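> Take this structure, written in structure tokens, and hold onto it; I'll ask about it next.
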Amino acid sequence: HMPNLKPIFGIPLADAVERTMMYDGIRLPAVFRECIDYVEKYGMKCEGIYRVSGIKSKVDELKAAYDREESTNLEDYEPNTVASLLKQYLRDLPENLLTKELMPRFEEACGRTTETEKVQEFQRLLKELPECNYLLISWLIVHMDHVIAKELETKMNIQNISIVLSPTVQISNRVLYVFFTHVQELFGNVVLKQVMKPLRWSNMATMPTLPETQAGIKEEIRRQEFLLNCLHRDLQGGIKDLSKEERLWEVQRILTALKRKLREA
């Protein structure tokens, strides 16, 4: 029969999206957000950010865990590791972000005599792209742009990211440099929406393992309630899945603790 039961590393974007839908299902895989989320929250002041090699021994476990639909607490892993898992994940995806179709035109648009001519070409390229690709290209480049500012503190430069991001989407070095530069020239309101992440807690038995900080609970509750109300509502669309339900009590149980501690801090 078909090899393996639902893979993850080596599928089209939508296929990955439908598999890894977390919040609203804004047409985007979870993996990408999970990795962008960690870097945005914790991996912002990391030297070697996206530059150092991730521990392949951890990465191969992660890709396995995702492919097996398991629990991956990236908040306990190294930034280089998740970043390496991410860039690999993007590689494994058959359809490029810019596809085979538009990809060769990025070389063209990079060799434009004027910054305006470049962005215009990239503009038409990105429009050809599917919705999922459009959003993927937005976040990947915009998030890495903010990483360039972080490079300004982590003692790195656009060139460094460009070197390591080239093998990522399969496009020449100079195109990444121009990618960010033009990415805000094209977008700029593009926002890096972070996600509620699994805890190091096994979600039962214990209790004194939760964040005891007020601002910590405030932010998390906000993020979690949006996850909560949406998932609950999903079921009302004629959906009766035990897996969705299990996660429904899951979010509720955790938020219950948070709601208590909210007025407990």
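Sequential numbering from 1, following the chain as shown.
Per the header of the entry, the method used was solution NMR.
The backbone N, Cα and C atoms fix where each Cβ goes, and this holds for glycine too.
Positions annotated as domain 'Rho-GAP' by Swiss-Prot, on the basis of sequence analysis: 11-199. According to Swiss-Prot, the mutagenesis experiment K244 to M (Swiss-Prot position 425) carries the annotation: Loss of ATP-binding and transport-associated ATPase activity.
Please go over these features one by one and say how buried each is and what sits next to it.
Classification of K244 (mutagenesis position) by DSSP places it within a helix.
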> Around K244 (mutagenesis position), how many other C-beta atoms are within 10 angstroms of its C-beta?
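Step by step: centre on the Cβ of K244 (mutagenesis position), count other Cβ atoms within 10 Å, giving 13.
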